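Here is the structure we will look at.
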Amino acid sequence: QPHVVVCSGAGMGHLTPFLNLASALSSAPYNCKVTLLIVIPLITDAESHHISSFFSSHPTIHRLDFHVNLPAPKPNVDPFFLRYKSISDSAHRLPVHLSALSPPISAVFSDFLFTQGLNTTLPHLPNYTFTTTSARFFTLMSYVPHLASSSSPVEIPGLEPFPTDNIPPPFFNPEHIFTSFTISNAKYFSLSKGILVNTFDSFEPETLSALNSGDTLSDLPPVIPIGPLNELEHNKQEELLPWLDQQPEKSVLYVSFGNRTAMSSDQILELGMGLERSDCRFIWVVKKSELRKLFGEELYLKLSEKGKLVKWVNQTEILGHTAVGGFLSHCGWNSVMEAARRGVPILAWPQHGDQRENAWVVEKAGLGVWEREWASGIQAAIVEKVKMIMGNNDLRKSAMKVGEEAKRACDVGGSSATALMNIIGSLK
Ligand SMILES: O=c1[nH]c(=O)n([C@@H]2O[C@H](COP(=O)(O)OP(=O)(O)OP(=O)(O)O)[C@@H](O)[C@H]2O)cc1Br
């Protein structure tokens, strides 16, 4: 009976958890009427494919497009940052757009980019901000308006200090494009009904206990873990599954630095050489002619003999496969949670944004280990650490326990399932 609107943003790291939320709410035991807002046009052609597939497989979820013009490119500015700004700038349009829906909407579950727009413009709708990052990094985000100097760590009372090394450098520049919309939106988190986080109590217990006490970041509304949100299905299974079926248990390293272009040609080459020297079986989402002459023919062949060099996979199907023994990851939060759910040990090589703090959380939780200066010697970093990640050892066991706790959290009666049920049960 309750009609809820899930308001997604731009790019897969934002899209996926919104799709997962929308799907979870549509089905039992929540049984909501769900509308899924999509910002058009989409930033890449790939997302269009995935979004269309989703609505076909969930006919009871209504699509709602929300047009926002592409901003004009700039020499200096990142194109994703420009797009986020444009979505943030558009957000004030949402209450009218959303209130024109039927039936009556009970609540909005929205991207952080829509916070200021939804929370300051009439009509006032009940808005839960759904952050797609860790509780850890979210607490830093909430503090960005209170940033002055970068001389010392940022110390939020009641939380472990944030070293300057891990804070995105833009956050110390109030007119950096990213910082500007972070501030604008974070200033109004206090007017949200709650902050939903794709995490679980036993994964981030120190952060969450501090928040739950009322003494730390007291202006925030309740911060509510609702994860790990379990994944969607698709009408095209992962192509590599029968190849994975042929490999020994826990023998394959899954390698992914996310959707966007992450590493330089020199870095890709070095990773190639390291993977070659490791003799590990692998599946590596690289971001097939480019690669042959990037690696050279000798190395490209040797890599092909042990692994799969791919442009795209169904990541959850890979991580759920018994052949996969480890995950070399940039620690985008969706990837962390997908790995947590399946108990897959992570070798964390973070690059930017929330990734370093996410990597810290991964190590603190016993899900993996963060190689802080991986990028100073890529070939050596993989050759040294992969065997510990891929071993039958203390880390494998700690990762396995995280998986058990992650499944427990979203099972009936679990910390996250209960949290989400309470939200939905309170609804109009
Ligand atoms: O081949 C692939 N298949 C695939 O299903 N994914 C899926 O993209 C999703 C989003 O990724 P993150 O959060 O891990 O990293 P990012 O850097 O791309 O996003 P941010 O959180 O930093 O914005 C995850 O749900 C993956 O499962 C990604 C890749 Br790559």
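Note that chain A is numbered according to Swiss-Prot, with residues 19-166, 169-307, 316-456 shown in order.
Note that Cβ sites are derived from N, Cα and C of the backbone, with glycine treated the same way.
Per Swiss-Prot, the feature UDP-alpha-D-glucose binding site maps to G31, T34, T150, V341, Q343, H358, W361, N362, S363, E366, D382, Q383; the stated evidence is experimental evidence. Within its own chain, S363 (UDP-alpha-D-glucose binding site) has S276, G278, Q343, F355, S357 as residues 6 or more apart in sequence whose C-beta sits under 8 angstroms from its own.
Secondary structure at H32 (anthocyanidin binding site), taken from DSSP and collapsed to helix, strand or coil, is helix. Taking the Cβ of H32 (anthocyanidin binding site) as reference, residues of its chain lying under 8 Å away and at least six apart in sequence are, in sequence order, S26, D129, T150. Residues or ranges marked as anthocyanidin binding site in Swiss-Prot: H32, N94, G381.
Here Swiss-Prot flags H32 as active site, proton acceptor.
What Swiss-Prot records for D129 is active site, charge relay, and it gives a curator's inference as the kind of evidence. Following the DSSP three-state reduction, the secondary structure of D129 (active site, charge relay) is coil.
Proximity of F130 (mutagenesis position) to non-local residues of its own chain (separation of 6 or more, Cβ distance below 8 Å) is seen for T147, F148, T149, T150, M159, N205, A206, given in sequence order. Under the heading of mutagenesis, Swiss-Prot lists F130 to A and annotates it as follows: Decreases affinity for phloretin 2.1-fold and affinity for UDP-glucose 1.5-fold.
One mutagenesis experiment catalogued in Swiss-Prot, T150 to A, is accompanied by this note: Decreases affinity for phloretin 2.7-fold and increases affinity for UDP-glucose 1.2-fold. Just so you know, the Cβ of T150 (mutagenesis position) picks up 25 other Cβ atoms within 10 Å once every protein chain is counted.
Packing around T151 (mutagenesis position) is summarised by its Cβ count: 26 other Cβ atoms lie within 10 angstroms of its Cβ, all protein chains included. For the mutagenesis experiment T151 to A, the note given by Swiss-Prot reads: Decreases affinity for phloretin 2-fold and affinity for UDP-glucose 4.9-fold.
Listed in sequence order, the residues of the same chain lying 6 or more apart from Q383 (mutagenesis position) and placing their CB within less than 8 Å of its CB are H358, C359, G360. A mutagenesis experiment is reported in Swiss-Prot for this position, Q383 to A, and the note states: Decreases affinity for phloretin 3.5-fold and affinity for UDP-glucose 3.6-fold.
Annotation of the mutagenesis experiment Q383 to H in Swiss-Prot: Decreases affinity for phloretin 3.7-fold and affinity for UDP-glucose 2.1-fold.
Binding residues for anthocyanidin (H32, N94, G381) extend across at most 23 Å, taking the greatest CA-CA distance. Local packing around the Cβ, expressed as the count of other Cβ atoms within 10 angstroms, is greatest for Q343 among the binding-site residues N94, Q343.
The 6 Å Cβ screen around ligand 1 retains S363 from the recorded positions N94, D129, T151, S363, ordered by sequence position. Around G31 (UDP-alpha-D-glucose binding site), the same-chain residues six or more apart in sequence whose CB sits under 8 Å from its CB are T150, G278, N279, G360, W361, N362, listed in sequence order. Same-chain residues at least 6 positions away in sequence with a Cβ under 8 Å from that of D382 (UDP-alpha-D-glucose binding site) are, in sequence order, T151, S152, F155, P188, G360, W361.
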